4 protein chains.
Amino acid sequence: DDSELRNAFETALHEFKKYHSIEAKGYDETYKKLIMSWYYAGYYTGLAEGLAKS
Amino acid sequence: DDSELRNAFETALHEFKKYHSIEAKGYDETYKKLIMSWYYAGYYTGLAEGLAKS
Amino acid sequence: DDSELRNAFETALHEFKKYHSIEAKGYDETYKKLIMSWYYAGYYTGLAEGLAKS
Amino acid sequence: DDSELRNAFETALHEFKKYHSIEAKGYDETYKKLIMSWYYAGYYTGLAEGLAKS
């Protein structure tokens, strides 16, 4: 009956939210690489400056 | 004339747009400081390692 | 004959040339990582700004 | 006497080292532009990629 369509809709709704949660996961890993990249840029910057004072 | 009183509306309308988005601005500043902090942790870690080698 | 023993000299002479210039090679690798690090800091900074605009 | 020549030589020696210190200054600024250029190449690369995901 019309119950099968409503059940199908909740399924498609579950897949929709499951998809955006993956999208959010991707944005999270992106911002972690952003932070590490700034850490290493500072590290090799400081390291070169330190070797020069030799 | 109208120009004086009209700007007083856009002026007030401006400060109220700021107020409505102070939290979002706070998250933004929080993440800028996060990024600068990790840069600097890296900087001073690399510097110290570079000075030690001499 | 001579070919076998002669190559053993150039072979050993090679590894010892490497040893004599490991520090200079270290400075070189340090500066390659410095360059890649700043590229990546820029990459992820620009990406995040580009995603935010949507 | 021969003291004037030795004094003249130390002067010319001072100018010689003062010149190479400028040369070293030029090599330094060159490597800073090298690093910034890689930063901006990454930045505009990331930024374009970010706008595309729109």
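Swiss-Prot numbering applies to chain A: residues 10-35, 120-147, in that order.
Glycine is treated like the rest: Cβ placed from N, Cα and C.
Noted in Swiss-Prot for the protein shown:
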MUTAGEN   A:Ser130 to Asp  Abolishes homooligomerization beyond homodimer formation and results in abnormal SMN complex formation. Decreases vegetative cell population growth
MUTAGEN   A:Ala134 to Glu  Abolishes homooligomerization beyond homodimer formation and results in abnormal SMN complex formation. Decreases vegetative cell population growth
MUTAGEN   A:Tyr136 to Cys  Localizes in the cytoplasm
MUTAGEN   A:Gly143 to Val  Localizes in the cytoplasm
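The mutagenesis positions recorded for this entry are A:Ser130, A:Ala134, A:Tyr136, and the Cα of A:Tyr136 lies nearest to that of A:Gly143 (mutagenesis position).
The Cβ neighbour count for A:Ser130 (mutagenesis position), using a 10 Å radius over every protein chain in view, is 25.
Candidate mutagenesis positions: A:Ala134, A:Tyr136, A:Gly143. Fewest other C-beta atoms within 10 angstroms, A:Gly143. Under the three-state DSSP scheme, A:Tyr136 (mutagenesis position) falls in the helix class.
A:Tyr136 (mutagenesis position) and A:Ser130 (mutagenesis position) have their C-alpha atoms 10 Å apart, to the nearest angstrom.
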